Amino acid sequence: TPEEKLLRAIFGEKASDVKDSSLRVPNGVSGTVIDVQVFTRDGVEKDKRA
Amino acid sequence: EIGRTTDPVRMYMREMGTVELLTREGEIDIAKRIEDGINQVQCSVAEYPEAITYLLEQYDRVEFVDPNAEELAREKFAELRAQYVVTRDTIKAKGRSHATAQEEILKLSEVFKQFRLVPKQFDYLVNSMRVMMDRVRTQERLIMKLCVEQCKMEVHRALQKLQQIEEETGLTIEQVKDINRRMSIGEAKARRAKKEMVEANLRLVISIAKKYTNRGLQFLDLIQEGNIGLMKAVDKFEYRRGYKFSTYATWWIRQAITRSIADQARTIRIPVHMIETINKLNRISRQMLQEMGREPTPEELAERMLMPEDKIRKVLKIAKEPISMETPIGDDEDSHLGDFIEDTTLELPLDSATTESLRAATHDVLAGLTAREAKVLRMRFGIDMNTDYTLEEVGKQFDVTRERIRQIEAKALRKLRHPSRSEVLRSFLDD
């Protein structure tokens, strides 16, 4: 809506086109991470971690 | 005896059981009678000359290859045109329905029958008769009613319209009625003939259908679609070929059933070709699974189908069918999948309040700015007003100069960038 146009024009926010869908700890839970496991599809390249 | 068997399948089978099969002789008998009816209607159509005129004119207007005569079309129709034209003169020669003119008409029809006509033109010709028949009947039912009820054998007053109808038609009413009723009789014979084969072969339809019934649409839908196919096949069958009827009919029945099961039976309608590809995929997977003794990886499957890997992957993901909103997800049949699904369209009361606050704050900050600067910024971004007016419109309204508006905006940005004024707007920083 127009007011964000005005705001970005004032402050020059690029406003990139991508969301934040990360995994986070459920509220209240508090612990230690003991291991991590990664499963990749056959065609996809493997990351450094994997 | 009917035990109120409400099952529609039982009613269908009970109704179809009465008609008994007959083979190798009837099919020839009924086919002969169908062809006889069609020949009768074609002959009687050829009898009517104005239909021939109209068809020839329509041919001339428009302007299809390989006619079954027991620039090819134009040169073959040139002599037919000449014959028809020279036959018109003989009809004018000393006899309206003279035996010689009738013989010429007969030979013209004999030559004409040797050609092939597109069925749509044949229907057009039939309706060209139906329209005038209905017109003449409608304009005269009132005169017949009046002569029957009042005269019992005005008269000359009503005779004017009857004479006008003859003048418009330009032909004897009696022959028109003869040809029309002959149309009706021939068509009736043809129709009543085809019913017999159709009612005879319903069992064939049943067998072919039940071969496909394994959990598709439903039994009766398959049966009815097959019956459509059977009607088509009865239309297309020729005994002259000398083959058994079933051999021909089965292809049309399978085609109809399979085409319907492709079109319907899915909520999201996959086109036909994709259905064929998925069926190939499944037929290959079974055989390849039993050969290797396990499930085939998509790469090996792609190798066998001679298709690129991505295509196979796309088909695999497209294949799946939607899941019912009432599936019981809880072990106890109390909670259903439907209660578990969230609405996405709604916004949050938090964000609504935030938007309202933002609008108020922007209005407060803008009000503190210079009047012309404030109205310019409103006019440019469409703030508070229904639409945003472009640079040219603002220039022609306030001050023609284009670059002056650019300088106004530059100064407004400079002012609102001053840290004093912007303090509250920073709170809308993360967004």
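Chain B is numbered as in Swiss-Prot; the shown residues are, in order, 90-152, 165-171, 215-297, 336-613.
From the backbone N, Cα and C atoms, a Cβ is placed for every residue, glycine too.
Swiss-Prot annotations:
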type	residues	note
MUTAGEN	B:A553 to D	Disrupts the interaction with Escherichia phage lambda antitermination protein Q
MUTAGEN	B:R596 to D or E	2-fold reduction in activation of class II Crp-dependent promoters
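Cα of B:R596 (mutagenesis position) to Cα of B:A553 (mutagenesis position): a distance of 16 Å. Its own atom aside, the Cβ of B:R596 (mutagenesis position) has 9 Cβ atoms within 10 angstroms in the protein chains shown. Taking the Cβ of B:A553 (mutagenesis position) as centre and 10 Å as the limit, one finds 8 other Cβ atoms among all the protein chains shown.
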